[PDB]
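Novice: Let me give you the structure first, and then I'll get to my questions.
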Amino acid sequence: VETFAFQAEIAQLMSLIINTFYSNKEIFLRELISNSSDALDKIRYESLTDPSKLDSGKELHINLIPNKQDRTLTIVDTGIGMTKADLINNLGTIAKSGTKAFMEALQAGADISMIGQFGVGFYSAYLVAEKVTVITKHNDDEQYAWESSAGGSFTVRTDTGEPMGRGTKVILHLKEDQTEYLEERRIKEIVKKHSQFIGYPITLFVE
Ligand SMILES: O=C1OCC/C=C/CC/C=C/C(=N/OCC(=O)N2CCCCC2)Cc2cc(O)cc(O)c21
């Protein structure tokens, strides 16, 4: 298990998400689905130039899996996934600019729901989750587990759990007062409100 520090500006972003009083938390689901759709777009686009990129799985979809026993909401996609360098360095690097822009927009009157316009929507997970675990598999790398309870650090390790062929699974360990997002009717409402035209099938698992 390797432990890393977030870049200072991303630690600041996470603290702002965790500490700001902001009732409209449900948008976290739209931002993660949007990320999943973006990841699916990438593998699909690359597959047109190199069809062998789908040898690890042709299905392009998003599954929402609530588990009341574990108090987790899992968002599974079969997108492009993330390499180890993606997990530790690349996405963080790319996010520096968007985090800065987002912080500046909040100062000028934007609100937290607009986070996705800055390319850092993943961090909205911290509106509802005390800890987030991300399992991922990219064609060019091994399966990894990333995890963070914020506080300025994250971990990465090789994942020995069940193989996924390719994609990303975001496991939201929900805060104790955020269990509404395990309810079928609640998830259904939010997907219909915010994610109705996503161009991949979204399957809402029930319990
Ligand atoms: O695999 C994904 O993207 C790969 C292709 C890129 C697509 C653009 C949209 C993705 C935004 C993401 N931002 O993460 C920010 C970040 O530094 N982190 C550290 C590592 C763990 C994930 C979060 C990554 C991501 C998030 C997601 O909710 C679903 C996903 O399939 C992916």
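Sequence positions for chain A are given in Swiss-Prot numbering; the residues included correspond to 17-223, in order.
Determined by X-ray crystallography, 1.8 Å, according to the entry header.
Note that Cβ sites are derived from N, Cα and C of the backbone, with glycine treated the same way.
Annotation of the mutagenesis experiment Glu47 to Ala in Swiss-Prot: Strong ATP-binding. Strong interaction with HSF1, HIF1A, ERBB2, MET, KEAP1 and RHOBTB2. No effect on interaction with TSC1. Under the heading of mutagenesis, Swiss-Prot lists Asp93 to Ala and annotates it as follows: Impaired ATP-binding. Strong interaction with HIF1A, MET, KEAP1 and RHOBTB2. Loss of interaction with HSF1 and ERBB2. Los of interaction with TSC1. Looking at Swiss-Prot, the entry for mutagenesis of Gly97 to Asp says: Abolishes ATPase activity.
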Novice: Run through the Cβ atoms and count how many others sit within 10 Å of the one on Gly97 (mutagenesis position).
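Specialist: Result for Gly97 (mutagenesis position): 27 neighbouring Cβ atoms inside 10 Å.
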Novice: Any idea what the Cα distance is from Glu47 (mutagenesis position) over to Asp93 (mutagenesis position), rounded to a whole Å?
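Specialist: Cα to Cα, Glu47 (mutagenesis position) and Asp93 (mutagenesis position) are separated by 13 Å.
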Novice: Based on Cβ atoms within 10 Å, give me the single least packed residue among the mutagenesis positions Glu47, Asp93.
Specialist: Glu47
Novice: In DSSP terms, helix, strand or coil for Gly97 (mutagenesis position)?
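Specialist: The residue in question, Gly97 (mutagenesis position), is coil (DSSP, three-state).
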Novice: Reduced to three states, what secondary structure does DSSP give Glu47 (mutagenesis position)?
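Specialist: For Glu47 (mutagenesis position) - judged by DSSP and reduced to three states - the answer is helix.
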Novice: Near ligand 1, which of the mutagenesis positions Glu47, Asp93, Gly97 have CB less than 6 Å from any of its atoms?
Specialist: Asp93, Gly97
